[PDB]
Amino acid sequence: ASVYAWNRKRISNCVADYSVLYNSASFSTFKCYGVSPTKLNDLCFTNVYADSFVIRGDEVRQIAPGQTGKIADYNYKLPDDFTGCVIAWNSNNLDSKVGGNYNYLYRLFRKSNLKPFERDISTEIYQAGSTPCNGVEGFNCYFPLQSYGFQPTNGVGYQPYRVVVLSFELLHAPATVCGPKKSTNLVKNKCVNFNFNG
Amino acid sequence: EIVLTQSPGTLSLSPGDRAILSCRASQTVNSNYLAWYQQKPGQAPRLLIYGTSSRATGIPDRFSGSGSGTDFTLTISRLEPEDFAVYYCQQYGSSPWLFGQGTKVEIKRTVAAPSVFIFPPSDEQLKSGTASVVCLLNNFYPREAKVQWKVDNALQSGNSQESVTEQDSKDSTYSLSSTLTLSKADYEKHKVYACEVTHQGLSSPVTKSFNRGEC
Amino acid sequence: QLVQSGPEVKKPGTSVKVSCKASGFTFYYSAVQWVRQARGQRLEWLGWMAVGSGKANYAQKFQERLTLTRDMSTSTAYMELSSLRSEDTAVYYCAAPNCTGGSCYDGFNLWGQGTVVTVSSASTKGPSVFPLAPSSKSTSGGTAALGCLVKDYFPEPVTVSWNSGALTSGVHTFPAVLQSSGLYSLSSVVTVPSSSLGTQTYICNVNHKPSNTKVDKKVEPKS
């Protein structure tokens, strides 16, 4: 999805495996705020939210708490106390095509800043001046959205990057979603120290 | 497209009176995309009235815009010496934002007759193979004034370029310079040169004549 | 306030680039329009561009030669005009409104200082000074006129003065005209009483910075 229309997917009632993602050895960025990524398996939450989009390579550092910028103010803003992980990797061969890709758009102007975790799909003509636009684009009346152009020869800084944000939630609930547990083959006829579930 | 025309070309008005300027369009122009700009010789234009009714920041109240549709008017209640400039009207509703031809405002005074001077070529100028003759018109108020160069009772043309100075402040009288840049070969094959001027302030045209025999 | 680049002199069949830098206001929400004017002529509209998205609109005459761009790093707008001709010699202005936030002024109140562009082929050359010696014919009723004629200088800016600047009462300098040879020429005159000649040292000081030539040409009555 585009940055101005970032998609959401809730995940619950299953057994996650964070170590495989940790050791994929293919992602470019992996920052987890407030949680140990190597100890994520030894934790158990109620549900997780996954959000994905494609943005500019040079904008990847606006996806963080306490970030100021056009993306942080008009498209996608994270709360200052956000707990979870941010992942991003290059998509040169998949998203950048000869002639450019115009299927990805980003918002330019907005009347007010964005709170954490909401979307803006409206496309009403912005009113920069003190005169109503009345549906015609011109002086002091600009369209709110334009599109990126992804050319193969572009620099890595302007190369597209795919970004996924995982956010974990905690609430009074069964807290179903969390990682697995390992098991050893049983031994019999000896003094052993056992652990069967609890 | 949209074409804007300012009907009053030039206005010679003494300070104190009321000044009016008119800007007219061929098609209807949006009343929220019209502006008037004031420009002095040698400076960038300054915005005066925007939105067809409201003035800019710091512009004194005396300027007032009015009108809507195909007609627009600018009014100066009382003139002051710093209000003499060129005024342009622009619209920016459609795609081509055409300007207007502009209107020049100058002070008005009494008609002053000009003074005619003739300048012989210098001897060292002869070394260059070209003759330079100058006819000078001094202190004539009306901008309308024409000079014809006459050689051996024949009107030469094509080499009589003119130069007009800016309006003065102490007296506001223009000075004109006409330069006859002639080839030397034409210089030898003739005897009498002259510049004849005709001005509104002169009852009859005045001919200033020069001869190479007294050189 | 808007700051433009310096004046320049180029050759026909080339391309020129002009920069307009903005500061002191929110340049993100503004829009810049370009207006050029010849010497003593009417203003001519070229086009405009919205800085927010880079979209630009051009007049039909300069559709295929004029290109407007921008850079957010320095908050600067750029004109590029290719295949220049002699008539393109003029002064250019960049105009943009004053934006403080989301809201912005409804007019082009802010204007640049202009940039002078000259397109021609004549090379730079120093001027020549010719004294306009007063004579009996020039003298009329006590009043007489005398001065200096400046010829064959290519660059526009030249300066003329009298008595090292001491003589300025009733002095006239005329705007420079363009000859068919591509070299400029002007005249400077001054009025004096007929009794003044032969009593004061009259001399015209002329300067030409591009040629770095400074002359003090003395003028004497014709014999």
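Here Swiss-Prot sets the residue numbers for chain A, with the shown residues being 348-545 in order.
According to its header, the structure was obtained by electron microscopy, 2.9 Å.
Including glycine, each Cβ sits where the backbone N, Cα and C put it.
For the published mutagenesis A:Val483 to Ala, Swiss-Prot gives the following note: Increased resistance to neutralizing antibodies. For A:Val483 (mutagenesis position), the count of additional Cβ atoms within 10 Å of its Cβ stands at 10 [all protein chains shown].
Looking at Swiss-Prot, the entry for mutagenesis of A:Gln493 to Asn says: Reduced host ACE2-binding affinity in vitro. A C-beta separation below 8 Å, combined with a sequence spacing of at least six in one chain, links A:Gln493 (mutagenesis position) to A:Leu452, A:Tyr453, A:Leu455.
Record note (Swiss-Prot) on the mutagenesis of A:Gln493 to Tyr: Reduced host ACE2-binding affinity in vitro.
Quoted from Swiss-Prot for the published natural variant A:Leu368 to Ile: In strain: Omicron/XBB.1.5, Omicron/EG.5.1. Taken residue by residue with DSSP, A:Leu368 (variant position) is part of a helix.
Here the residue is the original one, but Swiss-Prot notes a natural variant at this spot, A:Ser375 to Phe: In strain: Omicron/BA.1, Omicron/BA.2, Omicron/BA.2.12.1, Omicron/BA.2.75, Omicron/BA.4, Omicron/BA.5, Omicron/BQ.1.1, Omicron/XBB.1.5, Omicron/EG.5.1. Cβ environment of A:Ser375 (variant position): A:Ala435, A:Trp436, A:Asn437, A:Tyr508 lie under 8 Å away, each six or more residues apart in the same chain.
Quoted from Swiss-Prot, the note on natural variant A:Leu452 to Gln is: In strain: Omicron/BA.2.12.1.
Among the natural variants in Swiss-Prot, A:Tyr453 to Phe has the note: In strain: B.1.1.298. The residue drawn here is the original one. According to DSSP, A:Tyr453 (variant position) is assigned to a strand segment.
Under the heading of natural variants, Swiss-Prot lists A:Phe486 to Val and annotates it as follows: In strain: Omicron/BA.4, Omicron/BA.5, Omicron/BQ.1.1. The C-beta environment of A:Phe486 (variant position), restricted to residues of the same chain at least 6 apart in sequence and closer than 8 Å, consists of A:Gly476. In this structure, A:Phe486 (variant position) belongs to neither helix nor strand by DSSP; it is coil.
A:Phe486 to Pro appears in Swiss-Prot as a natural variant; the accompanying note says: In strain: Omicron/XBB.1.5, Omicron/EG.5.1.
Among the sequence features in Swiss-Prot, the natural variant A:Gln493 to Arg is noted as follows: In strain: Omicron/BA.1, Omicron/BA.2, Omicron/BA.2.12.1.
Among the natural variants in Swiss-Prot is A:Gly496 to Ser, noted as: In strain: Omicron/BA.1. Remark: A:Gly496 (variant position) has A:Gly447, A:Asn448, A:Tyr449 as non-local neighbours, by Cβ distance under 8 Å and separation of at least 6 in sequence. In the three-state DSSP reading, A:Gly496 (variant position) counts as coil.
For A:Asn501 (variant position), other Cβ atoms within 10 Å of its Cβ number 15. Taken residue by residue with DSSP, A:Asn501 (variant position) is part of neither helix nor strand, so it is coil. One natural variant catalogued in Swiss-Prot, A:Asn501 to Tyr, is accompanied by this note: In strain: Alpha/B.1.1.7, Beta/B.1.351, Gamma/P.1, Theta/P.3, Mu/B.1.621, 19B/501Y, Omicron/BA.1, Omicron/BA.2, Omicron/BA.2.12.1, Omicron/BA.2.75, Omicron/BA.4, Omicron/BA.5, Omicron/BQ.1.1, Omicron/XBB.1.5, Omicron/EG.5.1; May enhance affinity to human ACE2 receptor.
Natural sequence variation is annotated in Swiss-Prot for A:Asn501 to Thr, with the remark: In strain: 19B/501T.
Among the variant positions A:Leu368, A:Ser375, A:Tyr453, A:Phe486, A:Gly496, the ones whose Cβ sits under 8 Å from a Cβ of chain B are, in sequence order, A:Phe486. When the C-beta distance to chain C is held to under 8 angstroms, the recorded positions A:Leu368, A:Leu452, A:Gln493, A:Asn501 reduce to A:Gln493, listed in sequence order.
The Cβ of A:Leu368 (variant position) has 17 other Cβ atoms within 10 Å, all protein chains considered. Cβ-based neighbour count (10 Å, all protein chains) for A:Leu452 (variant position) stands at 17.
In this structure, the CA atom of A:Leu368 (variant position) is 49 Å away from the CA atom of A:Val483 (mutagenesis position). Counting in whole angstrom, A:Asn501 (variant position) lies 34 from A:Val483 (mutagenesis position) by their C-alpha atoms.
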